[PDB]
Every structure is written in structure tokens, then in C-alpha cells.
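Since the structure comes first, as C-alpha cells, the remarks are kept for the end.
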Amino acid sequence: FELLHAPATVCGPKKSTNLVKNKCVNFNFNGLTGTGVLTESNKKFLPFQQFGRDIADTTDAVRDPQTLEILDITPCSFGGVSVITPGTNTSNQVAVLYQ
Amino acid sequence: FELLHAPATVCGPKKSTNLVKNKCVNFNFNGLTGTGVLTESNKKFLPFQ
Amino acid sequence: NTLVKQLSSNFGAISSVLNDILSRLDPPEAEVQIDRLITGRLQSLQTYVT
Amino acid sequence: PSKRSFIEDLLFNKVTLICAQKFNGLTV
Amino acid sequence: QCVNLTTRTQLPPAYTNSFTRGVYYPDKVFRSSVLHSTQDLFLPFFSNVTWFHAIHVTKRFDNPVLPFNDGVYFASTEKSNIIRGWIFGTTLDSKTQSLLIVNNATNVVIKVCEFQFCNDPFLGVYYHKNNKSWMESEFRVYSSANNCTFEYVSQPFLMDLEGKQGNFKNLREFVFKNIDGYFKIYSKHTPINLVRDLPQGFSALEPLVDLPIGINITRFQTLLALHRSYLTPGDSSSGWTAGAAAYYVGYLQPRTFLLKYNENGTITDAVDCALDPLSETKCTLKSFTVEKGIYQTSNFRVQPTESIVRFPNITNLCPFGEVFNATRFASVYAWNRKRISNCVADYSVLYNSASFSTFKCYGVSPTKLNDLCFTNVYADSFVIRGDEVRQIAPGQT
């Protein structure tokens, strides 16, 4: 058997849940897993195409094999932590700054 | 003689030799195996380390 | 753009995605495939900083 | 409206993927 | 079995807070004027733990069964060493290897047998009038012993174990841990003088004796003692006095503390590395003095909350009757190609009809076949001689 070469039509004994949008939850389309926010789509896709790669070679939009709806993929891992303190000799307070 | 998964507490005595210093030879003091010159020290450690 | 292309290379492995190898190989046997991806990226990061 | 001169505005036009690169660790 | 104590009023326990407690020596290496931090179980600072009260001077005497987790920080403030021994085990019914460490007034009996623990085990001493001394008379710990694996007798000492009125004077802190079967003991005494609460001073737990055994501790129970003076008849219903006693229950967490070593080699300071934003700076820079400036720590990543499963609905089933366990297959040179597609294929249902001998999946784990989908499945059924089994393999020729 092959791995990731054609639209899903065999697979194995796996059920299905509901579809939630505007959330950074884990998804699983065509066996390939991932983590990102699934929102609306405004691009153009052909009926015989499923996955899609950009310049970074990352699945940004996968087609739902259940409803044939294009959903964009965008991970919420976008931030940083930076603590700024004036010094322990003055006071004992800090300032939480995000990147 | 039966051995299981529990830590065995019955092993055997180890032949202990003598102590010689003023040389750069190899020594083994319980686990640690170092090679150096054993000199006198003034500081003390803890009664459990 | 050079560091972006390093994420797609296998560096002598079977897959360049960390979510794909774990879904097909067991941990006690996938240690030989993850090490090839980590080692292949340390050379690009060391060269970039240099 | 800006605090620049006419010479500085002419040189700015001579010297001319934002969030996609930041999804891997490239923090600007 | 033991007796059933009556007139036991249940009271809701309170919730206290620890102030820089639960710091011991993670390793047996002498350090001085050098900061070091490793991975070991400790107690986080400013934590909310459950405080159990057992004051009777009323009618409060409860000893629940608490499960043993990764590190148990046990601390009690007795007025005159009221807390005796403790028990350890799983079911506590003389079935497994139970640990019985009882602290008596003459010898610390530490035996690892299969004691038959009763319903509510406790201790009971009597105070005479002619001699005026607290001696042990009611021993209700176990019924009988069968098999044993370890026995240790401590050195004989002198102790009366009083039970009169007063306030808290002694403080014994114990850290019960079981890493890879080794049961470590960390005992430390600290003279106190108060009536309640808990001293906010810094302390260091010292190891007592390590028992290289191999048992499975699941649940434990703290046993107390009763006072039977001349004013009470001595019955186990209403003439019992538990006394003013209280014990704290704390669970250790896998945290990292920055141990501080002075010129003598004793731990006198500890700063957490994952609690307050100010405490994370001194642990990152490995220095208690932080000047003025901007410093970078870790990153901000949002963790997912749910996990959806998306797979196309397939109302079919692959025929496993003609592929596996049939009656006749093809030859080695003229093998027949089987097209298995548009159906649900599972490997778990291949054990109720036939028994496989050499089931090995190369390039993919056998337990990871249902997670990833399949594409173009081709079955090659052919019967060959047993001498050709070692040759048909992706790696053998």
C-alpha cells in the first residue's frame, strides 16, 4: 500500500466528530494531523486536488473529505515572553511584556 | 540462588588494599574513579555525603 | 529562504514532518529517524549563525 | 505632514511571507 | 480485628499554606560558594495543602486513607510526640508486602511483613497513679504476621511520651518517597514554640537511612495515639483522649530549585524557576542580584483545547474470507493480484478466524495502521516453502 498519494477512500476503522471553527485545536485530515485555526477560505481549488503547499511547503488549506469544504490552516503559536525589571535593589515588581 | 526484580542486598565482600599518596596514580573511592595526587585538605564535608 | 528549504529535506530519512513519523513508527524504533532530522538542522543553524 | 524633507522622501522610494516566516521561529 | 471507636464527630478540614518548606539535598555532593540546580521532586512555594485537625484537649479523631504519590511531605506539630508510626501498602489486608514503621517509646520497630491490618488501627497508652508514667498498654496495630522479607531493630533509648496539657513544642518533618523501589527517609527536628499556624522559617531535611527494598506503596494511613489517664475509665468509646495534635499533608511536584551553598556547605536559600516572573529571572541568570535591563526567557505558545477527528464515512467492509484463511492460493511465479479498495480494513479482526505465525510490518508499526489512511492496497497471495521465508524480506537476499 502507498502513503499519502491519492484522495482518501479506504483508510481504516475510524469514526468522525463535529467541525469547530475559530479555534486553535488539533485537526486530522486524510490521516495527516496538525494544529491550527480552521476558518473560511477565499482561494480557488480544483475538484481533483486535495492538499496544497505554499512557499514554505506547509499544508495551508486541506479539503474536508466529508463535506468538500476548503478550510485554511493557521497555527496560533505566534508570540513571546519578555520580562523587564528595574532591579532588585529598588522595588520587587516586574513588567510582563509580550513580543 | 534465586534472583528477582527486587534490589539484592546480599552480595559479597570486596578486597580492600592500602592507601598511598604523593603520586599521580589511579584510585577509586566508592563509585568515583579519579586519577590524581591525593593531598591533605583543611575543609570538611557532611556526615552523610 | 535557505533555512525554509531545510524543513522539507529528509537528510537521509523517510519523512520531513514530525507529525508523520510518530503516526507510523513506534517510539522505541523511531529514534533513528528523528535523530537524522535534528542533526541535519543543527548544521544549517550553526552555518547561519556563523 | 511628516518631519522629513524633499530629499529624504526621494531616497526612500529608491530603496524598496511576513507572517509565514514567523511561524517557524524567525522573529523580527 | 480492632475495636470500633464511637462518638466520632466529623469536622471539615482547613487549608493552610507552606512558606518556603520542602527543601532537602537532591544529591550527595558537597558544594560551597556555587549555585547548582537539578531535576528532583520538591514542594512548590506558596502552595495550598489540606490541613487535618485532631484536637481533643472536641471529640475529633479521624485517620483517612490517603494514596501515596510522587513524594509525600509529612509534617506535624506535636505537643509531646503524639504521632507514633505509619503504615504503607496497597490493599492493607495481609496480601502484599506492607511496610510497618512504628515509633514506640523503647525501639523503632521497622519490619516488612504481611500484617493483617484491622478496621481502624490506633495506639493507646495508660497513665498510672502510683508510678506516674506513660506506658504502652493498648496495642491495636495488627492481628498476626505470616511471611516477612525484612526486619530491623533500632537502638534502645529512653522516652516517656507524655500527654499532658500545653502547646506545640516539637516539629518532625518527614519526606516519604519511593523512587525505583528505594524507600528514602528524610527526618529533621526543629524546636518550635507556638500554639497553631506554622513557622515560616527555612529548614533543610536530612536523610536518615535508606532501605534498598522493592515494594509497591499505593496508599498510606497516619496512626495516632490515645491518652488513658486516671480521670477516665479507659474504655474505647468515651474515655479516650486524643490530645491537641495536628499533621500536614503535602505532595511533592517535579520542580527545579536553585540551591544556595555558603562556606560551610548547607542549603540556606531556594528560589523557584517556574512560579513568579521575578523568581524566573534569578534562576535563569544564576544570580540573586538582578540589575537594570531587559532579559529574554521562554516563548509564548497557546496550547490546544480539543481534538477533532475527520474521516470520510465508508459503509463497506473488505472481504477477509477470501484473502486470509481460504483453501488455496496462487503459486510463486503466477501470483494473483487482489484489489482491496473502497472498504474498511482492520487488522484486529484477523485473530478470531485464523492464527498468524510471523506477523511483522516493515516500515510501519502494526499498532499505527488505523491512524494513517491507506492508498492502493494490493494483496499478493502465494504459497512458498519454509526455506524461502528468510529470503522474502525487505533487507534479505
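The residue numbers of chain E are those assigned by Swiss-Prot, with the residues present covering 14-70, 76-415 sequentially.
Header lists the method as electron microscopy, 4.3 Å.
Cβ atoms here come from the backbone N, Cα and C positions, even for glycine.
So that you can see what the record holds, here are the features copied from Swiss-Prot:
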| type | residues | note |
| --- | --- | --- |
| MUTAGEN | E:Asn234 to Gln | Increased resistance to neutralizing antibodies |
| VARIANT | E:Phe157 to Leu | In strain: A23.1, Omicron/BA.2.75 |
| VARIANT | E:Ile210 to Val | In strain: Omicron/BA.2.75 |
| VARIANT | E:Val213 to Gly | In strain: Omicron/BA.2, Omicron/BA.2.12.1, Omicron/BA.2.75, Omicron/BA.4, Omicron/BA.5, Omicron/BQ.1.1 |
| VARIANT | E:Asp253 to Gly | In strain: Iota/B.1.526 |
| VARIANT | E:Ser371 to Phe | In strain: Omicron/BA.2, Omicron/BA.2.12.1, Omicron/BA.2.75, Omicron/BA.4, Omicron/BA.5, Omicron/BQ.1.1, Omicron/XBB.1.5, Omicron/EG.5.1 |
| VARIANT | E:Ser373 to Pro | In strain: Omicron/BA.1, Omicron/BA.2, Omicron/BA.2.12.1, Omicron/BA.2.75, Omicron/BA.4, Omicron/BA.5, Omicron/BQ.1.1, Omicron/XBB.1.5, Omicron/EG.5.1 |
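For E:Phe157 (variant position), the nearest of the recorded positions by C-alpha distance turns out to be E:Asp253; the candidates were E:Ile210, E:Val213, E:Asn234, E:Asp253, E:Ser373. In this structure the C-alpha atoms belonging to E:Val213 (variant position) and E:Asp253 (variant position) are separated by 29 Å.
Counted within 10 Å of its Cβ, the other Cβ atoms near E:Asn234 (mutagenesis position) come to 12, all protein chains included. Of the recorded residues, E:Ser373 (variant position) and E:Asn234 (mutagenesis position) place their C-alpha atoms 37 Å from one another.
Of all Cβ atoms in the shown protein chains, 14 besides its own fall within 10 Å of the Cβ of E:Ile210 (variant position).
Taking all protein chains in view, 13 other C-beta atoms sit within 10 angstroms of the C-beta of E:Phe157 (variant position). For E:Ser373 (variant position), other Cβ atoms within 10 Å of its Cβ number 9.
Cα to Cα, E:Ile210 (variant position) and E:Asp253 (variant position) are separated by 33 Å.
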